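Okay, structure first, notes after.
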Amino acid sequence: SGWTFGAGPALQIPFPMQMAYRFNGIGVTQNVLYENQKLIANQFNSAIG
Amino acid sequence: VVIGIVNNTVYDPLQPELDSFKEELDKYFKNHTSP
Amino acid sequence: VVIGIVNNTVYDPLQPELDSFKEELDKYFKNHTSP
Ligand SMILES: *[C@@H]1O[C@H](CO)[C@@H](O)[C@H](O)[C@H]1NC(C)=O
Ligand SMILES: *[C@@H]1O[C@H](CO)[C@@H](O)[C@H](O)[C@H]1NC(C)=O
Ligand SMILES: *[C@@H]1O[C@H](CO)[C@@H](O)[C@H](O)[C@H]1NC(C)=O
């Protein structure tokens, strides 16, 4: 659901577009998400292990 | 490289200007080469 | 459906650049069709 479920009804969102709404809150746009989505996943998969 | 994309037509706010005038300028072009 | 709105003439920022070309195109239309 993202962040909406803490402030009302839970609105389901697909997880590829949740990063696009969380890069945009930093100052860099969402253009740098889908262009290199696989290496972001590999940087995220190896981090938790 | 993007996944999950779909096909759709997209518009521009210039055809409310140009495509309301390029047809008008083509109408003037009809009078331009009429004789 | 709004309280206290004021009539005014909102300008268009893309209007006068093409409007200056309108009489330039009409100059070609006058220079070609009439003679
Ligand atoms: C959603 O996931 C399923 C399961 O793998 C997949 O078959 C489907 O293609 C995915 N949807 C899109 C739009 O890729
Ligand atoms: C979009 O259209 C192009 C050509 O018109 C085609 O090659 C492509 O597979 C289409 N993509 C989808 C998701 O329909
Ligand atoms: C604005 O213009 C319309 C139509 O010309 C007129 O009916 C109206 O009284 C004007 N004034 C307003 C909305 O304050």
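The numbering of chain A matches Swiss-Prot: 884-932, in order.
Using N, Cα and C of the backbone, Cβ positions are placed for all residues, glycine too.
In sequence order, A:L894 are the residues near A:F888 (variant position), counting only same-chain partners six or more apart with C-beta under 8 A. Annotation note: A:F888 (variant position) sits in a helical segment as assigned by DSSP. Per Swiss-Prot, natural variant A:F888 to L is noted as: In strain: Eta/B.1.525.
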